[PDB]
Every structure is written in structure tokens, then in C-alpha cells.
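Undergrad: I have a structure here, written as C-alpha cells, and I will follow up with some questions on it.
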There are 2 protein chains.
Amino acid sequence: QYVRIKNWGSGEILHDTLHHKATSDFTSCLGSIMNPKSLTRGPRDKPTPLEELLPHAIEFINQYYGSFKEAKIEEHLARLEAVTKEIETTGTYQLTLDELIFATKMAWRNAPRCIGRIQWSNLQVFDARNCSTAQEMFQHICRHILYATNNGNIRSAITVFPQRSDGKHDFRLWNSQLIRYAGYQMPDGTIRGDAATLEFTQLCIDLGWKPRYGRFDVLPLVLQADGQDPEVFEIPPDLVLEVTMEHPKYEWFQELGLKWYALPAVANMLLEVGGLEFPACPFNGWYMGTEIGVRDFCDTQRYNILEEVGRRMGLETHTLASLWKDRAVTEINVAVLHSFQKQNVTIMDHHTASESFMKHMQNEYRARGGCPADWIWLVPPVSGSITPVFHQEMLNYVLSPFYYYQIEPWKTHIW
Amino acid sequence: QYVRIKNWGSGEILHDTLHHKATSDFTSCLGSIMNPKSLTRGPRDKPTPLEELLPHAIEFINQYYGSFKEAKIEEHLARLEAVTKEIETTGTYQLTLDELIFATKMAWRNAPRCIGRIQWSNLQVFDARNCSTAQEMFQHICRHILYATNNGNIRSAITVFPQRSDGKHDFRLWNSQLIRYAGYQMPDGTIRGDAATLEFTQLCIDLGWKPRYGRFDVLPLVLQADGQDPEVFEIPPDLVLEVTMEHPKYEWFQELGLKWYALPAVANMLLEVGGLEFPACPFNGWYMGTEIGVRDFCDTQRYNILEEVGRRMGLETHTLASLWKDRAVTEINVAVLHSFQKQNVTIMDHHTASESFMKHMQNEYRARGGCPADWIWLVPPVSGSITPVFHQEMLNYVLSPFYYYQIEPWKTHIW
Ligand code: HEM
Ligand code: HEM
Ligand SMILES: Cc1cc(N)nc(CCNC(=O)c2ccc(C#N)cc2)c1
Ligand SMILES: Cc1cc(N)nc(CCNC(=O)c2ccc(C#N)cc2)c1
Ligand SMILES: CCCCCCCCO[C@@H]1O[C@H](CO)[C@@H](O)[C@H](O)[C@H]1O
Ligand SMILES: CCCCCCCCO[C@@H]1O[C@H](CO)[C@@H](O)[C@H](O)[C@H]1O
Ligand SMILES: C[C@H](O)[C@H](O)[C@@H]1CNc2nc(N)[nH]c(=O)c2N1
Ligand SMILES: C[C@H](O)[C@H](O)[C@@H]1CNc2nc(N)[nH]c(=O)c2N1
């Protein structure tokens, strides 16, 4: 009847009906959409019909075995035999640890919205498929946070929890990312901290968590093990490394009293592989300066520090054409890189990150004739055409294994 | 067999085969492509089969008549009657000047890649459908350039030449835009002027034009009237207004000896309306600072002045993470705006241009429940997320009337 369109800044919604008057099918491109059903993998009620699972399974195993320089046909056939049997006999199956490792890196390799993929082959895999209690999830997450942080010398890693079985027993981290600050709706009407985590900070309060009403309070882990309700777990502060923000030249910058955590880790995505799907598999890499400097600090709906920095710099923050916003955001980006470097915490500026991806993309084409890429996500939020990825045409398709989005757990899980 | 992908900076080509392994049809999005066949309207050999023309014709006339606050049903029916007859009798038809005016503004209104559409209702239409000789095209173009320039107080306008009839008699401007600088492959191997117009500067040489081997030589008009070969016409220098570039603070900026023309006008697009298609209809608006400051001056494959400005600013142009590129490009953008303002030539910075489009887009939805928009083109080449359009989801569809691309005339026209 109409397409639903959203403004992730104002939150405002629009319904598009005009597209019904569109001309002959061309190249209604839903590419500007944040969460298209196309990139989402929702709930379940029954195991994956064997008719579909076996095909994918065979497919994956052939891919896995086809990945060797010198094939192991003997083992390959045998493995196909073994897996079929395991499915006839159990209605599902288990991946060898190596297959899991291979799946996670391949899934990463197939993330069209990830610019750090030249690092794809370098990933640490924590096998927690045997986990069974929330508390165990918590301990696993902590090991992950500790390992990945590596005292500032950030390391990429992923913790794979138990694969979805019947659909009624899914392991799910309710948080969007492992580490994230809380957002509060102060009594004086103002909002403190991360305006983006307002609702989730509430869900946390509602589950017991005690709010500290700070500007930078690390939210708690809200974990649901097996299929049971989510248990709240506060993260051990010693495990959260942070960088206090200061400018290489503006001494007043630290006066802003800003800081940010060093670990960027996705907590709410599902890993689909050869028919099996893991609804809980947090993973992490290291930051790209613009994420913090531009999105986290300058988005209207986040910490929105632009005007404050503008004034401090003595810019004409009242005349848009003065381009004061372009001057401020850049100084902020400089602060972020400078601070991470100074405190020896791994980080990469967007310019070298982009050249990095270009090299990767070229490697990918030679290697396998392609690289699924989402231009809209790969092009940095600032200095777009100054970056090489901006001038590159890209094809965006969903391969497999893959990291899908999921329906927010508090929308489908029943207490 | 494989999709062809291009890098508009390096010119390099890639063939994508991997997409054949893509999963169930989701939302292979060809949205990052510059010229998709979807946005192109090529040549012809025979008139538009009456079976197709009449439908569109009726459609357009209904749209046109439906556009009034207080309908003119009497006239509407009559017009439908009259048009059908004209097609049965002549196999095509003529739009009333008002319909043409309405079509051009609507076509503009439907340009998904245009950020200046809040201005859509404000357009001057020059009716040159009666033109018949190249020389007449030339005189018409000049009137257009003169009118639009209006001594710096830029005015939007379009000159509609004769609509395509049989397909073998098309009016076509061979240039991409009315005003554009030449590019030369100097004897010492270096390239002078606009590296992007190298080939076209050659086609011009080949057709007689005498090269001035300058950094800013305005190319000549290469016009093909009726269906005949293209005649070369040099633009009267008095008609080309330019802005010499200088910085509000860096006195050395003018030492760079930079300047740019004030008129941005598209010359190679086709206007499709109610079944009729005009292969020649140059139109213009006024500049958005980033076009010149970022694309024209800083693209590698254009004037590529970034490193030079970096050094002048005394930046660490050898350490990418210093973000010197972000500092330089901004100063350049400042020079562009400053210079146009100083010399009283209309121009708009990208920040106010974006808010402008947001207001327009919101007006469009209320007005007609939609606004075809191409996020990839609408988001400025610098400071993307600092702009409101970056956070807006958009639907990109091809309505009608519409401005399509065409196959470069020197590829299909036969001498
Ligand atoms: C090693 C350094 C890495 C860097 C610099 C990097 C950088 C980025 C950046 C800049 C984004 C944009 C995020 C946003 O705008 O919200 C992103 C998205 C993403 N990254 Fe990477 N990444 C890295 C490692 C990883 C790893 C190890 C994985 C998986 C195992 C991965 C999976 C993804 C996925 C799936 C997305 C999409 C997130 C979403 O759609 O919300 N990345 N990454
Ligand atoms: C009045 C001020 C105007 C402004 C500021 C404006 C601005 C822009 C900008 C920034 C672009 C990007 C061009 C590029 O990156 O190559 C663009 C594209 C475009 N504009 Fe507008 N425009 C204006 C008027 C017009 C008018 C009067 C028309 C038509 C009658 C129009 C039709 C288009 C079309 C069709 C494109 C697509 C060009 C392409 O695909 O190569 N614009 N405009
Ligand atoms: C693996 C990884 C590496 C990296 N370098 N960055 C990310 C991004 C994870 N997402 C977020 O940090 C995030 C997304 C949206 C909002 C909002 N609003 C806030 C944070 C993942
Ligand atoms: C109506 C209009 C208004 C406006 N403000 N800008 C334009 C853009 C026209 N295109 C170009 O100027 C151009 C495109 C590509 C290259 C290259 N390479 C160089 C110039 C049109
Ligand atoms: C219905 C299931 C049919 C399975 C047929 C599997 C045939 C073996 O497949 C082979 O595996 C090798 C690696 O072991 C690869 O190197 C070969 O390219 C591939 O053809
Ligand atoms: C096969 C061709 C059928 C044409 C039917 C035309 C019916 C008239 O169409 C009417 O035109 C008015 C404006 O004049 C609009 O305001 C009305 O909404 C529209 O229904
Ligand atoms: C609506 C639009 O798609 C959205 O706001 C953008 C675009 N590109 C992005 N790119 C990255 N890397 N991260 C993002 O959050 C977004 N969001
Ligand atoms: C490959 C990519 O689509 C291309 O280089 C870009 C993207 N967005 C753009 N947007 C505008 N306004 N103008 C452009 O030329 C381009 N080109």
C-alpha cells in the first residue's frame, strides 16, 4: 500500500505512495534503508525443514573443503557422508571447530557494510557453543572483552554461542553492542549521556539495574540463555578500557570532559552458515576514528557536541555558510585520533581505512571475482569524495555465510 | 555472465561474477552505478509505435489537467480529443507551451539526483522547438547563457529544442555541459587543464577547433542540428562569467591562479514527457560550493589541487592520519564560497543546500506522498553525516516526465 521511510536523526516517519506511479522496472531501490527485511533473520518455532537444511549443509561443506590449496577429497566425501547422517539421525548438525572458524571469517568477509575486511582472515574464535546458563554467557563475554582489549592493542574476536535448534531456545544478547553508554531523561527535561540508548537504559532500569545518571555510564549486559528470560549483568569496570579526549593544540578540549570506550563490538547479530544459524555471536574489531569523532560525538541524536566546539574555536556558529561545522568536526576527529594514539589504543583514521578497503576489494576480485559492498555504509561520514571508495562502483549482494540483523529480542521473546 | 564495475577515479574496470552466488532475492543492488541502462534513453529508427505513444500521451494530459486548483474538465476532455486526433493524423503531437513548461518543471521535480529541487517551480523555459539549423541552436544557446548568467545573479532556465520524430533527425549537443574547460595532453607528458575533458577536447580539435593549451580554456559548442553532423561553435568569451579564486585569509591562495565559471548547465540529457522525447534540452541552475571546491578542484582525475594547498598551509601532507586533507579541502571550499560571494555571483554552500532539500522533500510528501531521491547523489562529497540528508532514508524511482541520460552521440551518430 505504501513504503515506510525513516529519518534516523529526527526519528520522524514518512509513508511513500508516490512510488506506485513508478515507470517500467529499471535497476524502487530500497538501498537507503537501514534495516531492510532483506538483511534481517527473524525468530522461529520449528527446526529448519530438513529439505532445506541438507542442501545448504552440503553446500557449505563443499565450500569449506573447496577452500584448501590441496584438496582432501577423501575427507571431503567422508564429511559429506557424515553430515547427512547426522541430520537424518538428529535433524541438524555440528560444525568442526575449523568449519566454525572458517564460517565466521567468511561471514565477516561477506559483510558488505564493513570497511575493515582486509583484516577478515585475522579473527580469534571463542567456541561457547556448549554454554548453557546466562552466567556462563557473562563469563564468556568477559573473557572476550578482556582478550579483545588486550590492554589497548586491540584484537578482533568473536564468541559463538549455541546455534538455534527449535527456535524456542535461542541465546540472545539484548544489547546492540558489548560496550555502550547509558542515556537518561533528566528531571529537568534534559537528556544526559547517549540520547540513543534512552529506551534500552530504561529496559535495564526496569530489570533491576541501578542508574548512575552519568554522562558516560557503561550499560549492563542483558543476557537471555537457552530461551529463558534475560538476566542483567553489570560489566566489571576494570574490563572497560576508555580514552579521555584531548586536543593536540586546544588545551580547552579536555575541559569538555569527553571520553570514549576503546572496544567496538556488535552484540545483536545472527550468523547464518550452511543452514545453521547462531542468534548469539558477539564480535569486535577496532575503531575507525570517524565513528566516534563524527557519529558518536557529532550526530544530533547522540552526544551532539558540534556547536559547543564551534564556540570554543571562536567560529561563526551562526552563519552556516561559514562552514564552521566542517572546521569543528575535523578538530574533533583530530582529538579522537590524537587521544587514542597518545594512550596507545589501536585506532585507524578513515583515509587509510579507505585505501585499506580498496586494496582489499581488489584482492577480493582477483581471488574470487567479487566483493559484496554497500557504498552507502563504506563511504565515511566526512570527506567522502576525498576518499577513494567514493569513486568506486560497487555491487551489494547477500552471500552466505552471513551476519544478519535480527528482530529486537524484547519484541518477540515472551516472559 | 558478469556485471561490469567501474572506478571513476582510476578509470579501472572490474567484472563481477561472484554475485551469481547471491542468496534469495532480497531488497544485487545496482545503486552505486553511475550510468545504469535504467537511467539511459538511447537512439531510434522509427517513430514511437502509436500503441505506446497514445497511452502515455493521454496519461500526461490527464496529469497536466489534473494539476489545476480548479479543473477545466471542458478543456481537458477537448484536449484529450484533440491530441488523439493529432496522433491518428500525424502519428505524434505538439504540447501547448504551457504543457511544455509544466513538463520541464515536473521532470526537474522528478530528478532523484538533484538537491536543488526546492526551486523546481521556478524555471524559465525557452521554446526552440522550431529551431532547424545548428547556427540557430548556437544563437539559442547564447541567449540562454546570457539570460541564465544575468550578470552573476544566476537564473535557472532550459532551452527545449525539437522533439525526436523518427529518430534519425535528433538535435544533440555533443558537450556534456554548456560551459566546461579543455584538457590537454602536453608534450612533456603532463596534462594541463581539466583532465576529465581530454577525449572531448580531442574531438573538438579533430573538428577544426584551435587549442589554446591553457589551464582554463572554455571548450567550444559542438552542435548537431536535425540529424546532420555536428558543427563546432566557439562560445563568445563575453558570455562566460568567471570567478577568480581567493581566500579570505590566505593571501597565497590567489597565487594558485585558480578560477571557475559561474554557470552549471547540463547539455547532454533527454527530456521524456507524455510519450514525446527531446534529445536536446540544455538546462541550468546555480552552483553548490562543493561541486567546485571538492569535486572540480580536489578530485584526483580533475584539477587535483589538494597536495599543493596542503603544503601551502604547511600541513603534514605526508602523514595521512594527520587529516591534512580534511583541513585543506575545507579551506578550498571556503575560498570558493568567499570568492563567489565577493564577486556577487550566486552560489549556495552544501549545508544550507541540504536543509533546503529536506524542507523540499517534506513538502513533496505532503503534496504528493513521495519524492524520488538518490541518497548517493544527494549527500555532499564532504561532511556527509553533518548534513541532515545523510540521516534520511530515501526511495529512488523513475517517474515521468523525466530527464534521462543518453548514449554519447559520437558513439551512435553516423557521418
Ligand atoms: C578489525 C577492524 C575493523 C574495523 C576498522 C571495522 C570497521 C567497521 C565500521 C567503520 C563499520 C561501520 C559501523 C557503523 O557505522 O555502525 C563496520 C560495520 C560492520 N563490521 Fe567491521 N570493522 C572491523 C572488524 C570487524 C570484524 C572482526 C567483524 C566480524 C567478525 C566485522 C563485522 C562488521 C559488520 C557485520 C558490520 C555491519 C554493522 C551493522 O550493519 O550495523 N567488522 N565495521
Ligand atoms: C537552482 C539551483 C540548482 C542547484 C543548486 C542544483 C544542484 C545540483 C547538484 C549539486 C547536482 C550534482 C551534480 C553532480 O554531482 O554532477 C545536480 C544534479 C542534477 N540537477 Fe540540479 N540543481 C539546480 C537546478 C537544476 C535545474 C534548474 C534542473 C533542471 C531543469 C536540474 C536538474 C538536475 C539533474 C537532472 C541532475 C542530474 C545530473 C546527472 O545525473 O549528471 N537542477 N543538481
Ligand atoms: C565490529 C565493529 C568494528 C567497528 N570499528 N565498529 C563497529 C560498529 C558497531 N556499532 C556501533 O558501535 C554503534 C552503532 C549505532 C549506534 C547508534 N546510534 C551506536 C554505536 C563494529
Ligand atoms: C543543473 C545543474 C546545477 C548544478 N548546481 N550542477 C550541475 C552539474 C552539471 N554537471 C557538471 O557540472 C559536471 C559533471 C561531471 C564532471 C566531471 N568529471 C564535471 C562537471 C547541474
Ligand atoms: C549431493 C552431494 C554431492 C557432493 C559431491 C562432492 C564432490 C567433491 O567436490 C570436490 O571437492 C574438492 C575438495 O574436497 C574440491 O577441491 C573440488 O573442486 C570439488 O569438485
Ligand atoms: C481513455 C481516456 C479517458 C480520459 C478520461 C478523462 C476524465 C477526466 O479526468 C478528470 O480531469 C480533471 C481535470 O480536467 C481532474 O481534476 C479529475 O480529477 C480527473 O478525474
Ligand atoms: C539513512 C542512511 O542509510 C543512514 O543514516 C546511514 C548511511 N550510511 C551509514 N554508514 C555507516 N557506516 N553507518 C551508518 O550508520 C550509516 N547510516
Ligand atoms: C561511484 C559513485 O556512484 C560515484 O563516484 C559518485 C557518487 N555520488 C555522486 N554524487 C554526486 N552528486 N555527483 C557525483 O558525481 C557522484 N558520483
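Numbering, chain B: per Swiss-Prot, residues 77-103, 108-495 in sequence.
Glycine is treated like the rest: Cβ placed from N, Cα and C.
As listed in Swiss-Prot for this protein:
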BINDING   B:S112, B:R375, B:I456, B:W457, B:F470  (6R)-L-erythro-5,6,7,8-tetrahydrobiopterin binding site
BINDING   B:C194, B:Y485  heme b binding site
BINDING   B:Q257, B:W366, B:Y367, B:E371  L-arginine binding site
VARIANT   B:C211 to R  In strain: NOD/LtJ
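Let's see these features in context: how buried, what's close, how far.
TA: Cβ environment of B:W457 ((6R)-L-erythro-5,6,7,8-tetrahydrobiopterin binding site): B:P192, B:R193, B:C194, B:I195 lie under 8 Å away, each six or more residues apart in the same chain.
In the shown protein chains, 20 other C-beta atoms lie within 10 A of the C-beta of B:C194 (heme b binding site).
On its own chain, B:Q257 (L-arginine binding site) has B:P344, B:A345, B:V346, B:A347, B:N348 as residues at least 6 apart in sequence with a Cβ closer than 8 Å to its own Cβ.
All protein chains included, B:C211 (variant position) registers 21 other Cβ atoms within 10 Å of its own Cβ.
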Undergrad: Taking CB atoms only, which of the binding-site residues B:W366, B:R375, B:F470, B:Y485 fall under 8 A from chain A?
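TA: The binding-site residues close to chain A are B:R375, B:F470.
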Undergrad: Ten-angstrom check, please: count other Cβ atoms within 10 Å of the Cβ of B:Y485 (heme b binding site), all chains counted.
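TA: Result for B:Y485 (heme b binding site): 18 neighbouring Cβ atoms inside 10 Å.
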Undergrad: From the Cα of B:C211 (variant position) across to the Cα of B:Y367 (L-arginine binding site), what is the distance in angstrom?
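TA: That comes out at 29 Å between the alpha carbons.
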Undergrad: Determine the straight-line distance, in Å, between the Cα atoms of B:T103 and B:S108, where 4 intervening residues lack coordinates; round to a whole number.
TA: 8
Undergrad: Give me the CA-CA distance between B:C211 (variant position) and B:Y485 (heme b binding site), in Å, as a whole number.
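TA: Cα-Cα, rounded: 22 Å.
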Undergrad: Measure from each Cβ of the binding-site residues B:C194, B:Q257, B:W366, B:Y367, B:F470, B:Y485 to the atoms of ligand 8 and list the residues where some distance is under 6 Å.
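TA: Among the binding-site residues listed, not one has its Cβ under 6 Å from ligand 8.
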Undergrad: Would you identify the secondary structure of B:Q257 (L-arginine binding site) according to DSSP, in three states?
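TA: Its secondary structure by DSSP: strand.
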